[PDB]
Amino acid sequence: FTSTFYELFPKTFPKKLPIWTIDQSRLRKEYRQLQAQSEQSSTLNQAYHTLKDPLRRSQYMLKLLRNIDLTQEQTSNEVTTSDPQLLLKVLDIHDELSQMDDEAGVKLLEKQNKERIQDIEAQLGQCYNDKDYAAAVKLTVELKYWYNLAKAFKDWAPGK
């Protein structure tokens, strides 16, 4: 009965269904227009930010379309658990960042992490087009790990 976030943006989503390929300028224009007409503001704010962000959007879509909520700790853990290869890939980047001695190195890792994210996002695109929810689940947990690294890159400091 409860409206989905896609139902809060009728212009942007005439079909009222969950989709991955959002037209973000239209979302944004509609969001601005809707805000220009406290609780009600913050509820539309949650919704808009969920849809604008690739990670939050994939997590929300999988909740609605496949009923898997990756924002819950144990659901994410059962997915990730199966994938020790991914776990080790991610830890190795954490340890690479630890071994960086200078800004130049750190900005390299960061560039590479940003390319991983737009690559995952493109792959999520193809998953949702082909309705491969299972593949999208794996990529969405992996995406979180790369988003988490983005702030470690931002906050890095030259020292002991």
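Here chain A follows Swiss-Prot, giving residues 10-46, 56-178 in order.
Per the header: X-ray crystallography, 2.1 Å.
Using the three backbone atoms N, Cα and C, a Cβ is placed for every residue, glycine included.
The mutagenesis experiment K20 to A is recorded by Swiss-Prot, whose note states: Decreases JAC1 ATPase activator activity; when associated with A-35; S-38 and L-41. Abolishes JAC1 ATPase activator activity; when associated with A-35; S-38; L-41 and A-48. Non-local contacts of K20 (mutagenesis position) by the CB criterion (under 8 A, 6+ apart in sequence, same chain) comprise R35, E39.
Listed in Swiss-Prot as a mutagenesis experiment, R35 to A is described as follows: Decreases JAC1 ATPase activator activity; when associated with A-20; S-38 and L-41. Abolishes JAC1 ATPase activator activity; when associated with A-20; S-38; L-41 and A-48.
Within 10 Å of the C-beta of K38 (mutagenesis position) we count 13 further C-beta atoms, all protein chains included. Under its mutagenesis annotations, Swiss-Prot gives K38 to S the following note: Decreases JAC1 ATPase activator activity; when associated with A-20; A-35 and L-41. Abolishes JAC1 ATPase activator activity; when associated with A-20; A-35; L-41 and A-48.
The 10 Å shell around the Cβ of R41 (mutagenesis position) contains 10 further Cβ atoms across the protein chains shown. Under its mutagenesis entries, Swiss-Prot includes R41 to L with the note: Decreases JAC1 ATPase activator activity; when associated with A-20; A-35 and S-38. Abolishes JAC1 ATPase activator activity; when associated with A-20; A-35; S-38 and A-48.
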Checklist entry - Distance between the CA atoms of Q46 and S56, in Å, given 9 unmodelled residues in between? => result 13
